Amino acid sequence: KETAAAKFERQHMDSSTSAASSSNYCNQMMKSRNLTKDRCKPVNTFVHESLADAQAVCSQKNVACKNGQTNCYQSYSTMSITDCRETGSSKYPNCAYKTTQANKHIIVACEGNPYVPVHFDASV
Ligand SMILES: [Cl-]
Ligand SMILES: [Cl-]
Ligand SMILES: [Cl-]
């Protein structure tokens, strides 16, 4: 089984680019991160910052998570992110995504020792 920290890395980190380069970024990344294997993941956000900067968010601003848990943290600074969401023409096994690049604060849930991101809650 994949660890919670590794799953967060695979689903949400893309430190290789400063930002989405084209409208096809999400189609390519949702496929390469294996998020379209058996079904199309409907919504998924990628963070374009170093893994170290994302991990550092776990010691930044403690805020409530949407589900009410109290282990969420909001990055003090904005970060480059890309939201990937299925369009209307999307249908497994022919997934199709809209790519929306933005600079926002990220909110992640953290856990473990080391205390690292295990869930992407939202961006602001
Ligand atoms: Cl793994
Ligand atoms: Cl791990
Ligand atoms: Cl997400």
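Just so it is clear, chain A uses Swiss-Prot numbers, and the residues here are 27-150, in order.
Cβ atoms here come from the backbone N, Cα and C positions, even for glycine.
If you check Swiss-Prot, you get these features:
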type     : residues                                                       : note
BINDING  : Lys33, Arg36, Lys67, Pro68, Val69, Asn70, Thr71, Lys92, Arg111 : substrate binding site
MUTAGEN  : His38 to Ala                                                   : Loss of activity
ACT_SITE : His38                                                          : active site, proton acceptor
MUTAGEN  : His145 to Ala                                                  : Loss of activity
ACT_SITE : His145                                                         : active site, proton donor
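This view paints the features noted in Swiss-Prot onto the structure.
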residue: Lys33; record: substrate binding site; Cβ contacts under 8 Å, 6 or more apart: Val144
residue: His38; record: mutagenesis position; Cβ contacts under 8 Å, 6 or more apart: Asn70, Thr71, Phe72, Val73, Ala80, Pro143, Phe146
residue: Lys67; record: substrate binding site; Cβ contacts under 8 Å, 6 or more apart: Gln37, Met56, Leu61
residue: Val69; record: substrate binding site; Cβ contacts under 8 Å, 6 or more apart: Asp109, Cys110, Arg111, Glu112
residue: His145; record: mutagenesis position; Cβ contacts under 8 Å, 6 or more apart: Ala30, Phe34, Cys91, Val134, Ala135
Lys67 (substrate binding site): secondary structure state under DSSP, collapsed to three categories: coil
Those recorded positions in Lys33, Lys67, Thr71, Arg111, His145 whose CB falls under 6 A of ligand 3, listed in sequence order: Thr71
Greatest CA-CA distance (Å) over the residues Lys33, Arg36, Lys67, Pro68, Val69, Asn70, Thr71, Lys92, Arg111 that the record ties to substrate? 22
Have a look at the binding-site residues (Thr71, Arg111) and report the one with the fewest Cβ neighbours inside 10 Å. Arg111
